[PDB]
Amino acid sequence: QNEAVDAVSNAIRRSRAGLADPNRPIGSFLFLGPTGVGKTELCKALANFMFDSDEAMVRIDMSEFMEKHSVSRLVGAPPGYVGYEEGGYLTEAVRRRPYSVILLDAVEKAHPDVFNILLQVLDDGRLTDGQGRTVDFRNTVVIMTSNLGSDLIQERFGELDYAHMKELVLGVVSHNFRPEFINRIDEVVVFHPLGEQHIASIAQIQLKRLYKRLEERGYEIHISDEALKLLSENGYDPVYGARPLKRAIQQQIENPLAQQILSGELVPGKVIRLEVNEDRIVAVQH
Amino acid sequence: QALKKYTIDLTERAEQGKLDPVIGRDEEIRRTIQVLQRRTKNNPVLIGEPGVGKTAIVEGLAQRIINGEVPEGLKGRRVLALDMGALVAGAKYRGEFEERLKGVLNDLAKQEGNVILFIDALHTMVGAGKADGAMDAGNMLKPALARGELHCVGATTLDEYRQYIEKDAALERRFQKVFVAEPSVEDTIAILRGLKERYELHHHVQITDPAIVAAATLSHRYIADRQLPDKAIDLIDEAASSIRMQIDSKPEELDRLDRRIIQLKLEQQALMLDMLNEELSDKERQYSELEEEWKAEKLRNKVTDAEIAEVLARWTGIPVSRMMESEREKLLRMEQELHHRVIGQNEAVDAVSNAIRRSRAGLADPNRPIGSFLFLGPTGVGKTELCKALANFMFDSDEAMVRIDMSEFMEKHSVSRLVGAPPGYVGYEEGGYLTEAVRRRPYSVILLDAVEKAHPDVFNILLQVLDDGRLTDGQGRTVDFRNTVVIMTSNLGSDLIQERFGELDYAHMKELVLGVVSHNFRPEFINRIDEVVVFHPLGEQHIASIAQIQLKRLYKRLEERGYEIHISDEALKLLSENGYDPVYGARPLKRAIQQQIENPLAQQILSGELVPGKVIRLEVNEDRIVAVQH
Amino acid sequence: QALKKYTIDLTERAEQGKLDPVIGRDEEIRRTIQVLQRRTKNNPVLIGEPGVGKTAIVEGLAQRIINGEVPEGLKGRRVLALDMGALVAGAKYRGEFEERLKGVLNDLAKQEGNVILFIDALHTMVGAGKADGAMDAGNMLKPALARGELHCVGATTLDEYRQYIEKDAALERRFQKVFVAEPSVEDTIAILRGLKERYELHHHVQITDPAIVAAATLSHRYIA
Ligand SMILES: Nc1ncnc2c1ncn2[C@@H]1O[C@H](COP(=O)(O)OP(=O)(O)OP(O)(O)=S)[C@@H](O)[C@H]1O
Ligand SMILES: Nc1ncnc2c1ncn2[C@@H]1O[C@H](COP(=O)(O)OP(=O)(O)OP(O)(O)=S)[C@@H](O)[C@H]1O
Ligand SMILES: Nc1ncnc2c1ncn2[C@@H]1O[C@H](COP(=O)(O)OP(=O)(O)OP(O)(O)=S)[C@@H](O)[C@H]1O
Ligand SMILES: Nc1ncnc2c1ncn2[C@@H]1O[C@H](COP(=O)(O)OP(=O)(O)OP(O)(O)=S)[C@@H](O)[C@H]1O
């Protein structure tokens with residue numbers, strides 16, 4: 001996903017050199033593209049970069065707003081109503097820390113009332129909450145994740161350059177969203193499904209954090225290259241992204257390995273080598 | 001003077017060494033010292049969520065002024081803590097509180113600017129001592145605060161700041177906001193090294209440094225309620241309390257056994273059939289063996305990471321502890337324990353067993369729940385029964401689980417009955433069903449039965465839940481689901497599994513019914529699922545074993561009434577005959593047992609015919625089942 | 001003094017033999033004692049839906065203190081029950097609630113850490129003396145709680161925990177939550193055996209042990 005990391009990178013580098021437009025938020029993005037290709041992971045890697053934590057961000061899961069009356073969950077309770085003295089969820093959580101990252105997770109699930117609220121947000125950097133005061137959004141990176149071009153990108157990403165694909169999935173978004181809300185967008189970026197090499201590198205990252213979990217537990221693992229090849233070939237299909245990799249690693253390693261840890265079988269200290277049998281993956285002790 | 005009566009001196013307490021050491025917080029102490037040395041508005045307020053160390057920043061400022069590690073403009077300051085209740089307390093008459101507060105202001109003027117003041121819980125001050133003749137203590141310190149003549153340091157919570165001080169814009173702007181961010185895990189470990197010294201000195205135990213890094217790491221992971229370092233310091237302190245209690249009289253295992261033997265002793269005394277004298281003799285022998293082992297090892301004296309883990313597994317309920325031998329031998333025999341109530345259906349018992357074994361061995365993904373499951377298969381084969389066997393295995397009770405029947409959610413409104421209502425609307429003040437139920441009990445089997453009956457996009461709530469274990473209710477507070485077991489049971493391939501279960505392996509069956517679910521659910525949602533199992537229709541030997549299960553629980557139902565029943569295997573073969581069809585599963589067996597046994601048997605009980613104590617033999621008739629008295 | 005008036009001595013009542021016997025609740029009293037013997041935040045709170053026996057846990061702790069089954073660190077402690085009704089009771093003049101309550105804080109902290117304070121209905125303490133802009137019991141006790149000088153065993157219902165105490169998050173972090181489990185059928189049978197003895201002494205009757213096991217079974221099954 002080189003294009004999206006370029007887009008977000010250039011947004012923060014526009015802000016730090018002063019050239020940001022101070023009537024808007026810093027970058028209003030819309031992450032399209034199919035499931036399991038790292039939309040929420042680019043948001044998490046941003047907040048990990050900029051703020052030194054994975055969940056140090058205003059994560060709003062937009063699929064809890066599927067009705068017309070859940071706008072008040074983020075703006076606030078209007079005058080003379082129940083939860084009045086606590087404001088909203090978005091406006092307070094920004095009005096505390098005005099340089100934050102706001103993840104509007106799974107944006108298309110909600111009702112278009114929230115999209116009107118975010119019209120005001122993405123264009124002018126203010127969103128007057130329920131108690132009757134502005135909230136300064138001129139310094140937050142608003143990020144939105146969706147998958148409206150799932151079939152289109154999964155089927156036709158080959159033999160097409162990036163601009164024509166962007167125009168085609170942007171047409172699909174224009175069928176889904178109003179022209180207002182996609183006019184306010186700083187940059188729609190388009191993802192792409194993962195090939196063998198991408199899932200191989202993601203397999204190495206997930207195995208590094210598996211090693212880190214067992215190193216916390218007190219164990220070590222070296223792995224065979226053939227074992228990692230079986231993990232990368234058992235967990236490759238273009239429809240579900242990089243998640244069959246995660247649950248394939250989860251099954252084939254973590255179930256028999258934890259089976260043998262609980263069995264009183266695998267002694268601490270020794271390097272637990274993960275090499276293959278004919279088709280299974282066995283954990284050995286030598 | 002008034003400052004003797006109404007202020008309690010911190011630098012005298014820091015000078016006599018009555019304050020715990022303050023570690024880190026370079027940025028916030030430096031900004032408090034920058035703000036305290038201004039010309040107008042000398043007033044910092046310390047703002048951050050409760051537990052992050054704001055009073056500790058003022059106590060670190062007092063210790064740095066006593067040690068003299070401050071600039072030269074502060075060498076020799078006195079930091080005096082103002083107690084607004086001690087001002088309010090004896091002010092019965094009119095104008096007594098204002099006389100007290102004005103005496104404090106005159107004495108602070110006579111100190112020639114040498115006294116830093118300190119009002120912890122600054123939100124106490126707004127509207128303190130108001131009456132009809134109100135000067136309110138926010139309206140009398142407002143001139144002395146505006147002109148910078150008073151060096152007050154407040155320390156109020158962020159929500160208490162929004163509620164109480166931003167309701168008064170003049171006194172809102174008299175104060176400079178020093179934000180006190182939650183310390184991360186590493187800063188907490190440093191803070192816990194200094195407070196390790198102090199807590200070791202109090203509890204007379206020795207906190208090992210792996211227990212410190214365990215306390216900061218574990219309480220950052222498994223507690224979303226409170227904030228660092230306070231939750232980590234609480235794990236350290238309560239762990240040292242447990243170690244010192246074990247040191248005092250005897251360990252907790254002999255405590256369990258002593259309480260149980262005195263309990264069953266006076267309980268058998270109260271019974272003066274039993275199945276109690278056997279239990280009491282076994283527990284007395286177990287007490288003798290563990291007391292012999294305690295005399296053979298003459299124990300715990302230090303706080304290790306295992307004590308931190310047991311304290312956190314008794315704060316919450318999440319099984320963080322090391323597995324004892326009874327529990328580990330129970331848990332390696334997982335599938336034998338589950339096939340006592342779910343006979344047949346090996347694939348799902350393997351899947352569920354492996355998810356719980358990954359949980360307990362500590363390999364589970366900490367950003368997701370323990371395991372999501374989608375039990376597909378035809379009606380009456382064991383889907384809801386495996387979830388009840390899960391709660392009866394794991395939680396020792398059948399109905400001890402969060403059961404959300406997805407056949408009440410046939411409309412899109414009824415997402416709101418598991419997130420709660422938004423602000424303004426009716427059921428705001430009570431929160432969601434699911435979210436409150438998890439926020440009480442964070443380790444629980446969450447079942448979503450009959451899941452294909454719901455509205456198609458009610459499963460967007462579950463996009464959040466299954467992917468990241470966090471669901472955000474109506475009021476705002478996100479509930480952490482990351483230690484739960486989510487299970488949704490459906491029957492989307494009923495006729496397919498009934499038809500093509502023969503001549504097909506498990507893999508192609510899973511693929512074909514997964515195509516069926518691909519026409520039902522969204523590609524987002526069937527990607528979140530850890531493991532879709534596929535159930536299989538029940539055969540004749542399965543139904544024979546199910547008949548034995550139902551007849552054992554019928555004997556259990558008729559022993560309470562006071563009757564014994566023995567059955568002959570010919571009648572059991574008849575119930576294997578009259579209770580078999582592939583299309584309806586295992587309930588034709590249950591209603592065949594119901595009819596052909598319980599209707600003539602209860603007929604004959606209420607007939608005044610069947611004398612208790614005599615064994616009711618269920619031999620066969622020509623075709624029926626007789627019940628005789630011999 | 002002040003502790004004569006605004007507190008009720010449980011250990012006097014347990015030592016006079018006026019409380020009910022308490023059966024079971026072993027992990028709950030053990031974690032209550034593990035929380036009461038801390039350095040800072042000595043404050044547990046018994047949470048669980050009403051009926052499960054939370055005041056019974058604190059009275060069981062009082063009977064274990066008097067009859068000598070607690071550790072050596074608690075042999076000799078008094079368990080005083082604070083009266084939130086008596087503290088507001090006469091104070092209509094300004095300050096007099098706070099005068100009473102800080103007199104209680106003086107006379108407790110002057111006991112050298114001997115009196116375990118008990119507040120059934122902790123959610124009453126939340127907004128107790130909250131006058132027209134004055135000091136309630138929450139904001140007064142709040143700094144003597146997170147130094148361990150006040151040993152406040154709360155006992156609040158779980159629904160009113162969410163309604164009243166989580167509204168004020170600072171007083172919420174001072175108290176360490178001790179969950180109180182709803183007991184099984186079998187523990188209920190044991191509880192009913194001790195209280196069988198006491199109710200037979202009350203009503204001048206006898207109670208057969210089938211009526212106990214039927215009472216636990218039937219009340220668990222049919223009253224929901
Ligand atoms: N390009 C990637 N690099 C690293 N990890 C990735 C990548 N793509 C997916 N992952 C992994 O897959 C998960 C992230 O998938 P998500 O981006 O959260 O799915 P998604 O992008 O939200 O698509 P939907 O809308 O949920 S179907 C994490 O567990 C990551 O470890
Ligand atoms: N930076 C720190 N260095 C040393 N100890 C700390 C630090 N931060 C917190 N603590 C300890 O953590 C505990 C809680 O901190 P507190 O300052 O008392 O919380 P708080 O700042 O009072 O917030 P509230 O709203 O007043 S409860 C105390 O025991 C402190 O000694
Ligand atoms: N493997 C089994 N072992 C024992 N009893 C079983 C088994 N499978 C089903 N039963 C009986 O089946 C009854 C209900 O079966 P369920 O599994 O609850 O039906 P289901 O699987 O939920 O399918 P639907 O679509 O919800 S009707 C229980 O009373 C059990 O006695
Ligand atoms: N372990 C026990 N030993 C003896 N009696 C008990 C026990 N548990 C509960 N009880 C009895 O159960 C009843 C209720 O106990 P309480 O402690 O009053 O419950 P409770 O938790 O105070 O209910 P609320 O929510 O405070 S009104 C009393 O009659 C007690 O005697």
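We count from 1, first residue shown onward.
Looking at the header, which is where the method is noted, we find electron microscopy, 3.9 Å.
Note: Cβ is positioned from N, Cα and C throughout, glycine not excepted.
The ATP 1 binding site feature in Swiss-Prot is assigned to B:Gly48, B:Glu49, B:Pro50, B:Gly51, B:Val52, B:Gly53, B:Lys54, B:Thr55. For the published mutagenesis B:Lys54 to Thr (Swiss-Prot position 212), Swiss-Prot gives the following note: Loss of ability to form oligomers even in the presence of ATP. Loss of chaperone activity. One mutagenesis experiment named in Swiss-Prot is B:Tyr93 to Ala (Swiss-Prot position 251), and its note says Decrease in ability to disaggregate proteins due to decreased substrate-binding activity. Retains hexameric quaternary structure and ATPase activity. Looking at Swiss-Prot, you'll find the mutagenesis B:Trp315 to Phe (Swiss-Prot position 543) noted as follows: No effect on chaperone activity or ability to form oligomers. The ATP 2 binding site annotation in Swiss-Prot covers B:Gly377, B:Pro378, B:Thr379, B:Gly380, B:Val381, B:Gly382, B:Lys383, B:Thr384. Here Swiss-Prot notes a mutagenesis experiment, B:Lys383 to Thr (Swiss-Prot position 611), with the remark: No effect on ability to form oligomers. Loss of chaperone activity. Record note (Swiss-Prot), mutagenesis B:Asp569 to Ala (Swiss-Prot position 797): No effect. The unchanged residue is displayed. Experimental mutagenesis at this site is recorded by Swiss-Prot as B:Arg587 to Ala (Swiss-Prot position 815), annotated: Loss of ability to form oligomers; loss of chaperone activity. Under the heading of mutagenesis, Swiss-Prot lists B:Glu598 to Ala (Swiss-Prot position 826) and annotates it as follows: No effect.
Here the features listed in Swiss-Prot are placed on the structure.
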residue: B:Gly48; record: ATP 1 binding site; DSSP class: coil
residue: B:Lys54; record: mutagenesis position; DSSP class: coil
residue: B:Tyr93; record: mutagenesis position; DSSP class: coil
residue: B:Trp315; record: mutagenesis position; DSSP class: helix
residue: B:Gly377; record: ATP 2 binding site; DSSP class: coil
For B:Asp569 (mutagenesis position), nearby residues of its own chain (Cβ under 8 Å, 6 or more apart in sequence): none
Other same-chain residues whose Cβ falls within 8 Å of the Cβ centroid of B:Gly377, B:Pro378, B:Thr379, B:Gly380, B:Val381, B:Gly382, B:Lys383, B:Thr384, the recorded ATP 2 site, in sequence order: B:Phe375, B:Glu385, B:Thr489, B:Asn491, B:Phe535, B:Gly585, B:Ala586
By Cα-Cα distance, the member of recorded positions B:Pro378, B:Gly380, B:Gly382, B:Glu598 nearest B:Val52 (ATP 1 binding site): B:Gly382
Using Cα positions only, nearest of the recorded positions to B:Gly377 (ATP 2 binding site) (B:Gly51, B:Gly53, B:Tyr93): B:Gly51
Candidates from B:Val52, B:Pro378, B:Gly382, B:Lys383, B:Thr384 close to chain C, where recorded positions are judged by Cβ under 8 Å: none
B:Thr384 (ATP 2 binding site) - helix vs strand vs coil (DSSP): helix
Which listed residue (B:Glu49, B:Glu598) has most other Cβ within 10 Å, given these are recorded positions: B:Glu49
Rounded to the nearest Å - Cα separation of B:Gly48 (ATP 1 binding site) and B:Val381 (ATP 2 binding site): 54
Separation of alpha carbons, B:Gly51 (ATP 1 binding site) and B:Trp315 (mutagenesis position) (Å): 17
Other C-beta atoms that fall within 10 angstroms of the C-beta of B:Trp315 (mutagenesis position): 24
Those residues of the chain, 6+ apart, with a Cβ under 8 Å from that of B:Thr384 (ATP 2 binding site): B:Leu447, B:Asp449, B:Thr489
Local Cβ density at B:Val52 (ATP 1 binding site) - other Cβ atoms counted within 10 Å: 23
Inter-residue C-alpha distance, B:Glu49 (ATP 1 binding site) and B:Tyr93 (mutagenesis position) (nearest angstrom): 37
For the ATP 1 site built from B:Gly48, B:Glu49, B:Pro50, B:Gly51, B:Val52, B:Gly53, B:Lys54, B:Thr55, further residues of that chain with CB within 8 A of the site's CB center: B:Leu46, B:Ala56, B:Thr157, B:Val180, B:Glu182, B:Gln227, B:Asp230
